[PDB]
Every structure is written in C-alpha cells, then in structure tokens.
Amino acid sequence: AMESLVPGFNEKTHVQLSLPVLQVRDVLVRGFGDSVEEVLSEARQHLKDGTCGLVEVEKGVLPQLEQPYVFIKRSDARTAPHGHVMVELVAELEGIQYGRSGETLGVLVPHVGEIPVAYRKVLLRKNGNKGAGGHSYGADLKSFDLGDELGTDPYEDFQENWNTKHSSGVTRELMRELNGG
C-alpha cells in the first residue's frame, strides 16, 4: 500500500509539481536566500508559481550552488506514482545529510530564465514534512536546525500553512544569513 503509488493522494496535503530541470551552468540566482528560514519559504512559494527550477542533472552542480540550498528529497525511498515522485523540502548549509528520507531528485534553484534540460514531476508536501536539522540529529552533528520557514514556524501554534503566506511583518531584525549575529 502506497509504496506503489498512493491510491488517491490528497492534493490538499500533497501538491503536484511540474518543474523545469536546470543545469547549474544556466541557473540564474543559484540560491534562495542567506538564511535557512528564507530559503524554505522561497522554495514553497516559487514551486507553486513555477518560478523555481529543479536541478537533477549531475552532482557537480551542488558544490557550485549557493547555501542555503533546498533539495527535493523523497519522503520515502518508496512511495512514488508512475511519473510523479512524492517528496518534501529540506534546506542544508554544508550539504551534510541528517535524514535524506530516501533519494534526492533535484535542487531548488530560482528560475529567472534559462533552457531546461529535463522536466520532473514531483509531489510536494503542503504540510507534514521538512527536516532542515536532522531526524537522527545527524548522529551528534549539531547543526543549525532551522525548520522555521520564516513565519511558518511550526513550534508556535503555526501548523505550517503557507497557503496565502503573507510573512511581511515577520521581519524582526536579524532575518539575514543563517549566522544571525
């Protein structure tokens, strides 16, 4: 069950994405922001509008991308429709893995314009997901652990509802760089 396509997946919990695959060579603006909070927010918002490209070309792309970057990681190494891949968002600074949850398809890199080399259909979690710190803590990794996508911080009553996300007045002061200070 579900490993071979979830029979009737909820589009209200999982959103169907059709993303253009970029090569790092062509990627304009090779990062979302300076802080993990920003990049996860930029990930979700640009995925819907199609203003985000997906890098799933090679591995040499990634060391040439700007941190924090957001990879598209399967929630399970299983759980995939025929053509669609069920995934979720994870942002990472050093590229250190601490809960890949499966395979990484692509990197989310903003699309200003550029020739796609491939296209990918992935299903992104609208809610119930993310691991920008470490599910297994990366085995005493001690990372920043910032699953707080700027406004949609799911530890303060917020239920991770980025639908109609107006995080304008969430900018206290130090909302720049993973190293706020």
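Residue numbers in this text run from 1 along the chain shown.
For this deposited structure, the header notes the method as solution NMR.
Positions of Cβ are set from backbone N, Cα and C atoms, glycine also.
Annotated domain 'CoV Nsp1 globular' per Swiss-Prot: 13-128, in sequence order. Across the domain 'CoV Nsp1 globular' (13-128), the DSSP tally of helix, strand and coil residues reads 17 helix, 42 strand, 57 coil.
Positions annotated as domain 'BetaCoV Nsp1 C-terminal' by Swiss-Prot: 149-180. Secondary structure by DSSP for the domain 'BetaCoV Nsp1 C-terminal' (149-180): 0 helix, 2 strand, 30 coil.
Here the residue is the original one, but Swiss-Prot notes a mutagenesis experiment at this spot, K165 to A (Swiss-Prot position 164): Complete loss of ribosome binding and cellular translation inhibition.
Quoted from Swiss-Prot, the note attached to the mutagenesis of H166 to A (Swiss-Prot position 165) states: Complete loss of ribosome binding and cellular translation inhibition. Shown in sequence order, the list is empty: the chain has no residue 6+ apart in sequence with a C-beta less than 8 angstroms from the C-beta of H166 (mutagenesis position).
For the natural variant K48 to R (Swiss-Prot position 47), the note given in Swiss-Prot is In strain: Omicron/XBB.1.5, Omicron/EG.5.1. For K48 (variant position), applying a Cβ distance below 8 Å and a minimum sequence separation of six or more within one chain yields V15.
Quoted from Swiss-Prot, the note on natural variant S136 to R (Swiss-Prot position 135) is: In strain: Omicron/BA.2, Omicron/BA.2.12.1, Omicron/BA.2.75, Omicron/BA.4, Omicron/BA.5, Omicron/BQ.1.1, Omicron/XBB.1.5, Omicron/EG.5.1. A coil conformation is recorded for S136 (variant position) in the three-state DSSP classification, outside any helix or strand. Taking a C-beta cut-off of under 8 angstroms and a sequence separation of 6 or more, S136 (variant position) has the following same-chain neighbours: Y98, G99.
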With every protein chain in view, how many other Cβ atoms are within 10 Å of the Cβ of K165 (mutagenesis position)?
15
